[PDB]
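A single structure is presented below for examination.
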Amino acid sequence: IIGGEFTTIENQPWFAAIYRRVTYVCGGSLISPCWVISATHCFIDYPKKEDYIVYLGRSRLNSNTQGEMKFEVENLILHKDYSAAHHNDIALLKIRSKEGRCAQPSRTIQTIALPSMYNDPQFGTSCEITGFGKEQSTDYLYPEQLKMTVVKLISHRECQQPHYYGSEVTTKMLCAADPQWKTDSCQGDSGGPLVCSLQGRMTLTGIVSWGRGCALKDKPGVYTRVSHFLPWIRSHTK
Ligand SMILES: CCOC(=O)c1ccc2nc(N)sc2c1
């Protein structure tokens, strides 16, 4: 996350940290006790379950947070109509601990609700993104602390402009950005939550998916339009 501020898991009790062996991979969003939704592109190269470690209630990248839970990946469901721009960038991780249980709601652990089907906030709305991604594009390292910021929804017409992202953007993706392009998601923030308060309720509007650079003029971050995948989400979590 470029710019923004630092935070703790208490401000995104649903955000998940996914590792692999052990290095960070991507973020995730706990949408229910046993289910974490993230982005496919994050796992396509090592599509195997046995390698992933998921954490909930974790506020730091390489040190523990009092109260976090560690989970294995019972199942790694990747969308079948993927290419990557990146299409159907949506993944589902079934989580189970060595004790066999799913996630237990706590002060630093809670689930996030999905939107009403095909229902998205109007463009210009302020949503918040969360993650352990670079603070700057030249950084080699990722921040040790969890960060977050706010970005506004860009209409599909604006993001389609050849001088924006052209045809690469589809009705199934949302664009979001800072009017001055100073804050934004960056490498390391993929999969995680694009939360907007809609209808007066916090909802998972998108999943950090892709973008040309980080905080560059006319180059919004792109997010998987969650509201266009509920039957997929519903069927695959059954
Ligand atoms: C995880 C792969 O890292 C990137 O290369 C990368 C680059 C730009 C970008 N903009 C976003 N909203 S997510 C993102 C990821």
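All residue numbers given for chain A refer to Swiss-Prot; the residues shown span 179-199, 205-267, 271-424 in order.
Looking at the header, which is where the method is noted, we find X-ray crystallography, 2.7 Å.
Even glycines carry a Cβ here, placed using N, Cα and C.
Taken from Swiss-Prot, the feature active site, charge relay system covers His224, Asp275, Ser376. Recorded in Swiss-Prot as a mutagenesis result, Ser323 to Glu carries the remark: Abolishes phosphorylation, proadhesive function and ability to induce chemotactic response; when associated with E-158.
Could you tell me the structural context for the features on the list?
Note: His224 (active site, charge relay system) has non-local neighbours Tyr265, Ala267, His272, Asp275, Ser376, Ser395, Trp396, i.e. same-chain residues 6+ apart with C-beta under 8 A of its own C-beta.
Taken residue by residue with DSSP, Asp275 (active site, charge relay system) is part of neither helix nor strand, so it is coil.
Secondary structure at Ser323 (mutagenesis position), taken from DSSP and collapsed to helix, strand or coil, is coil. Under 8 Å, Cβ to Cβ, and six or more positions away along its own chain, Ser323 (mutagenesis position) finds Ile180, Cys372, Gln373, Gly399, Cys400, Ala401.
Cβ neighbour count for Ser376 (active site, charge relay system) (all protein chains, 10 Å cutoff from its Cβ): 28. According to DSSP, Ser376 (active site, charge relay system) is assigned to coil rather than to any helix or strand.
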In three-state terms from DSSP, label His224 (active site, charge relay system) for me.
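Note: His224 (active site, charge relay system) is helical by DSSP.
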For the stretch where 3 residues weren't modelled, take the C-alpha of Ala267 and of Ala271 and tell me their separation in angstrom, rounded to whole.
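Unmodelled segment endpoints: Cα atoms separated by 6 Å.
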When you measure from the Cβ of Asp275 (active site, charge relay system), how many other Cβ atoms are you left with inside 10 Å?
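Looking across every protein chain shown, the total is 28.
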